[PDB]
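Written out below as structure tokens is the structure these notes cover.
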2 protein chains.
Amino acid sequence: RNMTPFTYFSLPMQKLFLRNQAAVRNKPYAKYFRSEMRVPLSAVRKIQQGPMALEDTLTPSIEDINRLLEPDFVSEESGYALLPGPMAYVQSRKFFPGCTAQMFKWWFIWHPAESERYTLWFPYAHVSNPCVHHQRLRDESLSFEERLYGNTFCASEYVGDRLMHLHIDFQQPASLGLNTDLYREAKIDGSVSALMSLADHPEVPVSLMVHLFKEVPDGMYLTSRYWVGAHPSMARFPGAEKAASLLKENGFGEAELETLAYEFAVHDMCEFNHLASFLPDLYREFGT
Amino acid sequence: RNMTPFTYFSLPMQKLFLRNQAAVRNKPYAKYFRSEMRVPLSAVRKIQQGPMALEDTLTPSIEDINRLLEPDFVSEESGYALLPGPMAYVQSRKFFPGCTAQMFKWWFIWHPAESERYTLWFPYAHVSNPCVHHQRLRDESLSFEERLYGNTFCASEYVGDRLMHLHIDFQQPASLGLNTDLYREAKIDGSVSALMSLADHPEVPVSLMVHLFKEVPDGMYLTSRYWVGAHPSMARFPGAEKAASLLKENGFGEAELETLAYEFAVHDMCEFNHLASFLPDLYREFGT
Ligand SMILES: [Cl-]
Ligand code: NI
Ligand SMILES: [Zn+2]
Ligand SMILES: [Zn+2]
């Protein structure tokens, strides 16, 4: 109920905004490109007084990720931390008023078609997000999962003041270690969970993301967990054992990853709440 | 006015907040140590979409700074830019509801006695600011100006994510190049204008700051100008010619200074609006 406009955007992100604003000007959906990004006051407040206590965090381990499927489990709204690994960690849960699973799935099919669409989601941070197999993405003979999974997206976007080039490979929840029986019993409507690698060495996973969406009568909740870095539990993913060295040889030490944890938390909060504010209207107008 | 809570504080600043929160716990003025920092929505929006047009900016030249003293001049609320120099530039104007000039002068004399007091002003960013002559601040044979001017303050505080150690030398407005007649005619109630240098290079001025306050029936306006960098017009200040080289040799290129210009704008907006939110209450209880 109490939303509040985000008030800070790094200098490079302000410049990106101006670039994106020029680019989207003559698009059919330009009216959806908006400068005010509102977030829940409660949620933003929770990430202004330091990292979470380690005891309340999760690792990418099988035990930890499956905690998300417990019937009595409901995620906190926000929070970030640095884990031994070293690894950045983010937890969140966003509400999408009036949004359905089908609309949310539509979004992931629709936006990659044009970079300018990707910029509606986060005007200040997003550059481009083309997938490798765009024909597969639009193939109606395939289920959502067959269209999206194993179809590397190459996201270029700022996280804080760092321009990143992330290769995002959406994956079946079960291949990520989520228990199928529990997942079914949790009645989850969809997943955009993925492995992520840096463009620098695309074959080395540096990240697991879990994103589970589930309808309520008044809309939809997205529960998300981000892990970016190195961790022994990541070894179940091919190439991941090389993460620690890759990270070190790039700039990613403990301090840099703790920073990234907070910046990811801000990014996640801004983009998903902003998407929630227009997605149902956008879908109605451009579902076509 | 439409005030809104500032939503972002850099990681190192969040950590400092906690240390500051613990240090202030047992102080009689602890109730004035507050996490929420509200700013004008109108002001903050003006610094979210890039730098100002150079045409609207000022240099620290004698001719330029005196424009601040023209009969019907009123500063815009906010704005930042990088000037040729290279030089970071910030303009602002803040309103202090129900605040008098005496209250504002008292703040400058009272807070430097204890670090904990300095933290009230900006809980997330301020570490300490002892001056060279602390006893001078309480000497009753001395005017506000006599207590402050030529009394070097060694401010340690975050600007953005950068911990800075700044030697602040408040000076008589005339000596910074402002016109006595214009000044008198403008009926300014006070100035906390200063030259600033880096603590590890105390004899090279890298900043001019102008801060002019004037009372009105409903409170007080504070007009502020920050210049941080190198510029030919700074040459009138002893040692200022060495700033270009000094900046080049430390971290400060064009990119760093343009960033610093935005982070200064944010810092200025937060601390001064926040001060405005409690100063009169603080004064009623602790003032003299
Ligand atoms: Cl493990
Ligand atoms: Ni495990
Ligand atoms: Zn994003
Ligand atoms: Zn300050």
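Following Swiss-Prot, chain A shows residues 4-291, kept in their order.
Structure method, as recorded: X-ray crystallography, 2.0 Å.
Cβ atoms are placed via backbone N, Cα and C, with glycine included.
Copied over from Swiss-Prot, here are the features:
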type	residues	note
BINDING	A:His129, A:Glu160, A:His270, A:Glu274	Zn(2+) binding site
MUTAGEN	A:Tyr121 to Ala	81-fold decrease in catalytic efficiency
MUTAGEN	A:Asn132 to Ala	14-fold decrease in catalytic efficiency
MUTAGEN	A:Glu160 to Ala	Almost loss of activity
MUTAGEN	A:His214 to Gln	5-fold decrease in catalytic efficiency
MUTAGEN	A:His214 to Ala	4-fold decrease in catalytic efficiency
MUTAGEN	A:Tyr229 to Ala	15-fold decrease in catalytic efficiency
MUTAGEN	A:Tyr229 to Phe	3-fold decrease in catalytic efficiency
MUTAGEN	A:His270 to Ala	Loss of activity
MUTAGEN	A:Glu274 to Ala	Almost loss of activity
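Nearest to A:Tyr121 (mutagenesis position) in space, judged by Cα atoms and limited to the mutagenesis positions A:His214, A:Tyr229, A:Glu274, is A:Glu274. Among the recorded positions A:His129, A:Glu160, A:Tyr229, A:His270, A:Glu274, the ones whose Cα is located within 10 Å of the Cα of A:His214 (mutagenesis position) are A:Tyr229.
For A:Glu274 (mutagenesis position), the nearest of the recorded positions by C-alpha distance turns out to be A:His129; the candidates were A:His129, A:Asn132, A:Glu160, A:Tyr229.
Working note on the mutagenesis positions A:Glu160, A:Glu274: by count of other C-beta atoms within 10 Å of each C-beta, A:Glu160 ranks first. Apart from the site residues A:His129, A:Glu160, A:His270, A:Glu274, the chain places the Cβ of A:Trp124, A:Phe125, A:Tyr127, A:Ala128, A:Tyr161, A:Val162, A:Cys273 no farther than 8 Å from the centroid of the site's Cβ atoms, the recorded Zn(2+) location. Look at A:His270 (mutagenesis position): DSSP puts it in a helix. Across the fold, the C-alpha of A:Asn132 (mutagenesis position) and the C-alpha of A:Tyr229 (mutagenesis position) stand 19 Å from each other. Non-local contacts of A:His270 (mutagenesis position) by the CB criterion (under 8 A, 6+ apart in sequence, same chain) comprise A:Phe125, A:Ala128, A:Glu160, A:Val162, A:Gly163.
Proximity of the mutagenesis positions A:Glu160, A:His214, A:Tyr229, A:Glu274 to ligand 3, judged by a Cβ distance under 6 angstroms to any of its atoms, singles out A:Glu160, A:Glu274 in sequence order. When the recorded positions A:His129, A:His214 are compared by the number of other C-beta atoms lying within 10 angstroms of their own C-beta, A:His214 comes out lowest.
When Cβ atoms from all protein chains are considered, those within 10 Å of A:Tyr121 (mutagenesis position) total 22, not counting its own. For the pair formed by A:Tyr229 (mutagenesis position) and A:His129 (Zn(2+) binding site), distance between Cα atoms is given as 18 Å, rounded to the nearest Å.
DSSP classifies A:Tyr121 (mutagenesis position) as helix under the three-state reduction.
Classification of A:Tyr229 (mutagenesis position) by DSSP places it within a strand. Over all protein chains present, the Cβ of A:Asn132 (mutagenesis position) has 21 other Cβ atoms lying within 10 Å.
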